[PDB]
Each structure stands twice: as structure tokens, then as C-alpha cells.
Amino acid sequence: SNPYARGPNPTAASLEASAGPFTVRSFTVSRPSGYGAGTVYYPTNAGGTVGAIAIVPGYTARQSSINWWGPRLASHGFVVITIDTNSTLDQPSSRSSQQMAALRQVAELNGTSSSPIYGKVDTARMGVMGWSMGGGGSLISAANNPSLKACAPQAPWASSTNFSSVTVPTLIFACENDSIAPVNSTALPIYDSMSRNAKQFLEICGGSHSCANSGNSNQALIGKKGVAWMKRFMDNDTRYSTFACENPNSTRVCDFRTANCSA
Ligand SMILES: [Cl-]
């Protein structure tokens, strides 16, 4: 019996819906430590400690670009911190540092009796997500910190595509028509570089660079996949093996690839 399993048995429908089982609240971090600003989203009623995920935007972008993930993930049983970077013009390595600073601060607040998330986090179970350079920053975080349980960047941008050292389970969301971080020269070579992990490549048909951002038209699919990946790998929750590993057989997806990921 898995000590990290939370919530009811999943269905496609429950994972495609606006929200999972748990009530979500949020708060602004009053004194961000090592990054620009943060919002923490958390379940009030998960039934046990949950893992933490830190989410970073792209170059020029702010929390609004990626924060639809906050309630979506938190409602399925995660503490989620969405950040602004110290500068909108921070590069990937800096973004990685800031992402891990955010995780650190979540751990601090877990141990702070006045915090809404006092005692709600399992600080041994953490994941990383982010858009574009924030996606590159997530992969750098995974490479440098292999104790992370999951990595799920979207439209990742990085000046080097070789992430062959990564042992963290990694789901790459790619946007087919991305002109900023082109699938063929960024997301795909990243994906292909990783031979040591569970990994997945999901390309959204016709997607611009912002295809997985807040307000996108594919929240059912993208949120199903993001939540299933985090549940399978952050919580070791094999109820989610099929959702995490399966080809979703969607006309919204124009390329699907996965490895070391059994349904
Ligand atoms: Cl970017």
C-alpha cells in the first residue's frame, strides 16, 4: 500500500476536468527568497502530505503565463509555487537556481507554524515545470538535482540540447508551430538526448509557442497529462501508469513518443 497515494481512482474524465478532488487555496509569498515573486497553491484537504512543484515562466514572461497549472495541479494533491524571476531577462541557469530557491522556500514554509502550508508538504518529493527558458531551467534543475521526482517542461528553450545525464522522469510538451523554440531544433533533440529515464514527448497540433500557457485551448489534454505524470512519478502512484505512459490518441496531438514508460 502506497503511502503517497492521494485521492480517488482516476478516470480520463476526472483528469480532463477543470479540477481534481481537493479544495485549493493560494497566497502570495510576502518575502521571496532568491527569486522575484511567488504564489503558492495548495490543497486544504488532501488527506496526507503532498509533493511540491515549482513552475517558472519564459523570457519576458510572468506568472500569468503559467499559473493555470497552480489550481489544476493543486486540486489533485500537490503544493505548487508559480514564480516571477528576479528579472524578466534571466537566462536558463538563473531560472533553474530560482526554481530551486522556490522549492526551498516551500520547504521553509512547510516548517513555519504561521504558514497556510505548515505540515502540508513532503519535502522529499519535488517536481519542476516551466515554459521556454523556464523549461530549459527545469531540465537544468533535473540534471543538477537527480532526487527530483519529475520534470515536465513546456516548449523548452535551451542553448544546448544535450540532457543525457537526466535520470528524472521527463515529459516534454512541444508546440508544433513554435517559432521561438522550434520543435525540430529544441524539444525533439532534448527528448532524444535522454537515454537514462522514463520520458515522453507530446506535440500539440498547430500550437504556437504559448500553446500550453494559461488560457490555452487544450487544457483537458495537457492538464490530464501533466497531472498524470506528476502523480505517477512524484507519488509513485501506479493508478496513473496508463494515463502517464499511454498515447492519448488525440487529434489535438501531432507527434507522440515515449520510452521506459509502461502503461
Ligand atoms: Cl523564453
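Counting begins at 1 with the first residue displayed.
Header says: X-ray crystallography, 1.6 Å.
Even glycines carry a Cβ here, placed using N, Cα and C.
Now, the feature entries from Swiss-Prot:
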ACT_SITE  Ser132  active site, nucleophile
ACT_SITE  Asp178  active site, charge relay system
ACT_SITE  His209  active site, charge relay system
BINDING   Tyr59, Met133, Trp157  poly(ethylene terephthalate) binding site
MUTAGEN   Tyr59 to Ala (Swiss-Prot position 87)  Displays increased enzymatic activity on PET bottle. Displays decreased enzymatic activity on PET film and on BHET
MUTAGEN   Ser65 to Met (Swiss-Prot position 93)  Increases activity towards 1-naphthyl butyrate
MUTAGEN   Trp131 to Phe (Swiss-Prot position 159)  Increases activity towards 1-naphthyl butyrate
MUTAGEN   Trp131 to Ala (Swiss-Prot position 159)  Displays decreased enzymatic activity on PET film and on BHET
MUTAGEN   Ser132 to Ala (Swiss-Prot position 160)  Loss of enzymatic activity on PET bottle and on BHET
MUTAGEN   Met133 to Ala (Swiss-Prot position 161)  Displays decreased enzymatic activity on PET bottle and on BHET
MUTAGEN   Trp157 to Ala (Swiss-Prot position 185)  Exhibits highly impaired PET degradation capacity relative to wild-type PETase. Also displays decreased enzymatic activity on BHET
MUTAGEN   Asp178 to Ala (Swiss-Prot position 206)  Loss of enzymatic activity on PET bottle and on BHET
MUTAGEN   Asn213 to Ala (Swiss-Prot position 241)  Displays decreased enzymatic activity on PET film and on BHET
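Annotation note: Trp131 (mutagenesis position) sits in a strand segment as assigned by DSSP. Around the Cβ of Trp131 (mutagenesis position), a 10 Å sphere holds 32 further Cβ atoms from the protein chains shown. Cβ proximity to the poly(ethylene terephthalate) site centre (mean Cβ of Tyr59, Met133, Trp157, cutoff 8 Å) flags the following additional same-chain residues: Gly58, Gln91, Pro92, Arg95, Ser132, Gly134, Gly135, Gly136, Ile180, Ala181. Only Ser132, from the mutagenesis positions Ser65, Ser132, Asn213, place their Cα within 10 Å of the Cα belonging to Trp157 (mutagenesis position). Put simply, of the recorded positions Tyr59, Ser65, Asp178, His209, the one whose Cα is nearest the Cα of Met133 (mutagenesis position) is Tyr59. Of all the mutagenesis positions listed (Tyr59, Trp157), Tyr59 has the fewest other CB atoms within 10 A of its CB.
Taking a Cβ distance under 6 Å to any atom of ligand 1 as the criterion, the recorded positions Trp131, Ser132, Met133, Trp157, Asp178, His209 reduce to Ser132, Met133, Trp157. The Cβ of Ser132 (mutagenesis position) has 31 other Cβ atoms within 10 Å, all protein chains considered. Put simply, of the recorded positions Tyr59, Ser132, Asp178, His209, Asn213, the one whose Cα is nearest the Cα of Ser65 (mutagenesis position) is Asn213.
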